[PDB]
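Contents: one structure, followed by commentary.
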Amino acid sequence: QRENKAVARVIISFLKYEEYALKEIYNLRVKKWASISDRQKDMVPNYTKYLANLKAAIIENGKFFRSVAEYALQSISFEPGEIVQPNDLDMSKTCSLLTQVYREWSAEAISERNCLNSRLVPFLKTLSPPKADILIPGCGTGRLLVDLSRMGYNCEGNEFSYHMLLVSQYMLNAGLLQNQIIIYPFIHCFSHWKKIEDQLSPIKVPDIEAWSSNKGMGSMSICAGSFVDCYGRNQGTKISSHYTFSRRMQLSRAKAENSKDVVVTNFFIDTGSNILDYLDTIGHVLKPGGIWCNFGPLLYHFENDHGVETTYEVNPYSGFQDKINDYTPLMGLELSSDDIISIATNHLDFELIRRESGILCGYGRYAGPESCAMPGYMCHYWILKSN
Amino acid sequence: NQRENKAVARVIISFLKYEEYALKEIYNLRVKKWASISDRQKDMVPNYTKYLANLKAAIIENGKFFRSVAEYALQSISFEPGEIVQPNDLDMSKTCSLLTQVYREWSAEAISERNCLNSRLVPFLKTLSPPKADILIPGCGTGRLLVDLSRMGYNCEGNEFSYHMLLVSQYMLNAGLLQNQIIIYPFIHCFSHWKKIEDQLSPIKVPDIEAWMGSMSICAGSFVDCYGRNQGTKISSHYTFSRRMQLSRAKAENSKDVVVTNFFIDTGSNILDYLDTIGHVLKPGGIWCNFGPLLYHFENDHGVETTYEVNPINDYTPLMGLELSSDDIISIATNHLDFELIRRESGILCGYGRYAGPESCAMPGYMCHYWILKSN
Ligand SMILES: Nc1ncnc2c1ncn2[C@@H]1O[C@H](CSCC[C@H](N)C(=O)O)[C@@H](O)[C@H]1O
Ligand SMILES: Nc1ncnc2c1ncn2[C@@H]1O[C@H](CSCC[C@H](N)C(=O)O)[C@@H](O)[C@H]1O
Ligand code: NA
């Protein structure tokens, strides 16, 4: 399937991390050291030992990605035609998974995760029914699904990146022991260091032990696909790259209507080319009286993207696609916090329940005692209730 | 010479094209996006077209600022239409970023951001440094710190190799601007992080101070080229060996009491050349003050340059590499360049052109390093 071609590319990308990282961050720095004058070499006498340590760290990270790949390979059978090589974007995504894994599965990143948990968890425990059905769009490798399902909620994550999905199935189902894996997730960042040894900091993952998903006590599932495709409205939503009209997705959207008690968007609401599709989908999938909790920045992903996609409408009489627009820009609709909440309250029958602005929180941020990494984002937080 | 003038002409043309570029880049596709969404979602954003009209108006105003800077420059430069190189998208993007730079250096709103450095540098200079001392400011941008320090009676030389910066600088320093004479809209190219979309269209008055008591001058060129060592330095893109530059470097040795690097030490492909130049240009007993992040500009650049030697060759000299930590920079300065550590602070959060309005959710800024080292 097309799914299998994508998965193959990601698995090969995992297997090739070491070679790519050596080429990308190691080789030219050996060449740079070699090219400076002996006089300048003496100013940095430990540079070559540093580069040896950086190479060792790359090899360890390669061991992690190889283990994830082998785990995926125990359950996927290809075709000769379905094995396609990864491009450079695949390799960069694989390198950034180190940051994602640090963020979602290390003890050092606990406070960064507590920005959201410290606000959402008290609210859920006191005012929302465990057990409840919670949907988590753009769930990443799925830490939040573990935390919430361990409180007894039925948690469905949604994720369209196969990089994320493959790491996710590894971290959730491989039976990892607490602190089993040592990775070096900061070695691709060469900036902001007070002490260079911090860049080579070892990080143990996962920071939590395995716990069973038990029927009737909080489960986990995942829609692999685009959010709007999996759960969108079945009428009135333009078809695009992120919205298809095949029978499968029409059925998934039909069963998705009023199916969730809670939607939690966490660094997600700003990821799309049309946030209004996201708002429509949240209102569709939530029951009356359900709550949408959002936490994260408003850093619009396509703000500088001048690409265009193709959009259509579904003809009511024929059911066929119609009203073709092949010049639909990806940029646009970069809405403010106030306008998102105002659209929800005045057009989608929501009532504002909680709101906080300017919550400084990092994303995969180095958190050591002398950290000077980029401080993070000013995050917006709100809870709206459908009615 | 000729290359210099061609470069200046091209930057001037970029200024003249700001309006057309900004319309293409941030306006047109958003009108097309509004036009393309369904009528129901259009009803979700009823003020969007009024917003786009206000955005176009702001673009017009910023274009007026850039045209004024360009014509001021055009009172001294003549160029054939055919000899001018057409600006590329990087030139236009730098021109758009000048809005942020001008906000940072010439608005009242950016005072606290400038005060991260000023609150530490000014007391140190007043208490511990000679009156009318000679101060060098590498990568000085549009030159606000030169005005601030020269107004305290210090003789200030700025150094800046970007003609975007230089042209705006000569405008802000040498034209006849009155305080608050200009209205720009410096946040309109950022569509993210807004609590209120009106904040994106905030008008900003510049300049908050009159430029026209020490003197002020500027070396237009690369820092290491203007003031580097004359022996033992590799010839590169940022180091030339013409008799001009050899001469300037000869007159540069032990010519300055203070070097102030402000968001500069991380801009080059070889920070050791920067340290060599700082140690060279400072007198014994001179002060190097540094403030800023360690965000290395070429960390992800896989390009290579060409460097060679003369008595009186490598075509694969990478730009990346030597991304040194704070501790290692200070340790190289003290242990190899005869410096003594005098002051130091790490993790000073400070913005760079940060929107500072009442409901700001703009990126918080950088975790900055600060130090004072004394040559000996
Ligand atoms: N249209 C869409 N449908 C499903 N997932 C999406 C999506 N657009 C982006 N994503 C996913 O959303 C995530 C944004 S990053 C945030 C990951 C996670 N929620 C966390 O806070 O750590 C990525 O995993 C990205 O692949
Ligand atoms: N090799 C070099 N020689 C001289 N100037 C340089 C340089 N590399 C970068 N610069 C300049 O250094 C500045 C970095 S941005 C900071 C500008 C100013 N000091 C401020 O704090 O606002 C830019 O103006 C850039 O053009
Ligand atoms: Na619903």
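Residue numbering in chain A adheres to Swiss-Prot, whereby the residues present occupy positions 9-395 in order.
Method on record in the header is X-ray crystallography, 2.2 Å.
For all residues, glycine too, the Cβ spot is worked out from N, Cα and C.
Pulled from Swiss-Prot:
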- A:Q108, A:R111, A:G146, A:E167, A:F235, A:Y286: S-adenosyl-L-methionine binding site (BINDING)
- A:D278, A:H309, A:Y385: carnosine binding site (BINDING)
- A:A42 to E: In strain: SK1 (VARIANT)
- A:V154 to M: In strain: SK1 (VARIANT)
- A:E317 to D: In strain: SK1 (VARIANT)
Candidates A:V154, A:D278, A:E317 (recorded positions) - the one closest to A:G146 (S-adenosyl-L-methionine binding site) by CA: A:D278
Sequence-distant neighbours of A:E167 (S-adenosyl-L-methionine binding site) in its chain (C-beta under 8 A, six or more apart): A:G146, A:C147, A:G148, A:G150, A:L173, A:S176, A:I230, A:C231, A:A232
Cα distance (Å, whole number) from A:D278 (carnosine binding site) to A:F235 (S-adenosyl-L-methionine binding site): 13
Cross-chain proximity of binding-site residues to B (CB under 8 Å), evaluated over A:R111, A:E167, A:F235, A:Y385: A:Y385
Assigned conformation of A:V154 (variant position) - DSSP reduced to three states: helix
Local backbone state of A:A42 (variant position), from DSSP in three classes: helix
For A:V154 (variant position), the one of A:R111, A:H309, A:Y385 that lies nearest, given that the binding-site residues are compared by Cα: A:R111
Nearest-integer angstrom distance between the alpha carbons (Cα) of A:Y286 (S-adenosyl-L-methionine binding site) and A:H309 (carnosine binding site): 14
A:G146 (S-adenosyl-L-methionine binding site): tally of other CB atoms within 10 A of its CB: 21
Residue among recorded positions A:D278, A:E317 with least C-beta crowding, 10 angstrom cut-off: A:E317
Maximal Cα-Cα distance (Å) across residues annotated as binding S-adenosyl-L-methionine, namely A:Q108, A:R111, A:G146, A:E167, A:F235, A:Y286: 25
Conformational class of A:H309 (carnosine binding site) under the three-state DSSP mapping: coil
Distance [Cα-Cα, Å, rounded] between A:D278 (carnosine binding site) and A:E317 (variant position): 18
Variant positions compared (A:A42, A:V154) - the one with the fewest other Cβ atoms within 10 Å: A:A42
Which same-chain residues, if any, lie at least 6 apart from A:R111 (S-adenosyl-L-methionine binding site) yet have Cβ under 8 Å of it: A:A117, A:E120, A:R121, A:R151, A:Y371, A:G372
